[PDB]
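This report concerns only the one structure given below.
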Amino acid sequence: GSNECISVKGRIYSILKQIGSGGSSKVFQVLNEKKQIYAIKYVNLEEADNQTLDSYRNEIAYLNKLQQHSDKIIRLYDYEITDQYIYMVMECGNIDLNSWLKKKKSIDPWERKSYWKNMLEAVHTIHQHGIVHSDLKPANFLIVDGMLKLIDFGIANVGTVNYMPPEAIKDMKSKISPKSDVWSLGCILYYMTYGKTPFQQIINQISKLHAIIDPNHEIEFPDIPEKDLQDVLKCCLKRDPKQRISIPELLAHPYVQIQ
Ligand SMILES: Cc1cc(-c2ccc3nc(Nc4ccc(C(=O)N5CCOCC5)cc4)nn3c2)cc(C)c1O
């Protein structure tokens with residue numbers, strides 16, 4: 001063991017363990033002076049151009065703004081930003097949805113509906129402040145006392161290419177709309193209902209990209225008991241964004257509204 005510490009805004013935090021890594025950043029599970037648990041993202045800035053800098057600034061301002069508007073955006077309690085570093089002290093999470101999906105045996109229908117609702121609310125909120133994530137996937141969500149929270153806003157830059165909307169693959173917000181996030185949410189719900197994503201069993205990752213965009217390539221929707229849930233998935237996974245369902249539509253759909 002150690003007595004390793006972080007000072008952020010003068011307050012001391014003992015480190016319990018590291019949890020995130022990589023891009024000039026680390027996340028740490030942490031104890032404050034009142035022994036209360038938190039998470040602290042750290043970012044080293046020596047190596048960061050003005051664009052990566054302006055993005056980090058932007059994530060922080062949005063995390064700030066959105067807090068007020070929803071309890072499904074991950075809570076930021078305090079931050080310290082300097083020419084050399086950023087420290088952010090955030091509420092702490094049991095596990096991320098991505099790791100949770102893979103270990104969870106089956107999945108309670110009343111639990112999935114609730115996680116769906118959570119996800120809808122969070123994305124709806126960011127949409128109402130003109131953020132269109134565009135790279136949604138289970139990792140972007142965190143379970144905190146049985147409640148999904150959005151952590152990332154697709155705002156500040158092998159990954160699973162298994163939640164990726166058709167229109168993202170066309171250039172390769174005049175091409176990407178809010179409807180892009182519906183697709184991705186659709187895939188996350190598709191995992192939670194049929195145990196796997198639409199093109200999980202598809203071969204070379206390039207070979208998936210063809211099926212995503214291919215309009216003659218049908219996605220299967222087995223008859224599950226929840227008829228409403230089956231419709232949600234079909235409406236979310238339409239290739240044309242013009243015909244794909246909207247988030248405000250999805251919040252009025254009987255799946256989320258009748259129980
Ligand atoms: C990068 C970033 C992170 C966060 C952020 C905030 C709180 C938080 N609490 C937790 N808690 C855990 C603990 C464990 C696991 C897990 O299942 N693991 C399996 C293998 O990979 C390592 C850990 C996931 C989450 N994570 N986590 C992250 C917020 C924001 C806003 C960012 O930008």
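The chain as shown is numbered from 1 upward.
Recorded method is X-ray crystallography, 2.6 Å.
Yeah, the Cβs are placed from backbone N, Cα and C, and that goes for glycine too.
What Swiss-Prot says about this protein:
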{"type": "ACT_SITE", "residues": "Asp135", "note": "active site, proton acceptor"}
{"type": "BINDING", "residues": "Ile19, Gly20, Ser21, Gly22, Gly23, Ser24, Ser25, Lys26, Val27, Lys41", "note": "ATP binding site"}
{"type": "MUTAGEN", "residues": "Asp152 to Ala (Swiss-Prot position 664)", "note": "Loss of kinase activity"}
{"type": "MUTAGEN", "residues": "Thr160 to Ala (Swiss-Prot position 686)", "note": "Loss of kinase activity"}
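Less than 8 angstroms from the CB of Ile19 (ATP binding site) sit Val27, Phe28, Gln29, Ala39, each of them six or more residues away in the same chain.
Gap between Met172 and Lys173: 9 residues not modelled, C-alpha separation 15 Å.
Comment: ATP site residues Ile19, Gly20, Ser21, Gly22, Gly23, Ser24, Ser25, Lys26, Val27, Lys41; largest CA to CA distance 14 Å, whole number. A straight line from the CA of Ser21 (ATP binding site) to the CA of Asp152 (mutagenesis position) spans 15 Å. Closeness to ligand 1 is met by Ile19, these being the recorded positions among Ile19, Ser21, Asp135 whose Cβ falls under 6 Å from the molecule. Of all the recorded positions listed (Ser21, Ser25, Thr160), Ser21 has the fewest other CB atoms within 10 A of its CB. Spanning 14 unmodelled residues, the gap from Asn157 to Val158 amounts to 15 Å when taken between Cα atoms. Each residue contributes its Cα atom, and for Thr160 (mutagenesis position) and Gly23 (ATP binding site) these two points are 18 Å apart. The 10 Å shell around the Cβ of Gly23 (ATP binding site) contains 13 further Cβ atoms across the protein chains shown. Here the CA atom of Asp135 (active site, proton acceptor) lies 10 Å from the CA atom of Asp152 (mutagenesis position). Note: the Cα of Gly23 (ATP binding site) and the Cα of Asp135 (active site, proton acceptor) are spaced 17 Å from each other. The Cβ neighbour count for the residue listed as 'active site, proton acceptor', using a 10 Å radius and every protein chain shown, is 19. Looking at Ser25 (ATP binding site) and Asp135 (active site, proton acceptor), their Cα atoms lie 20 Å from each other.
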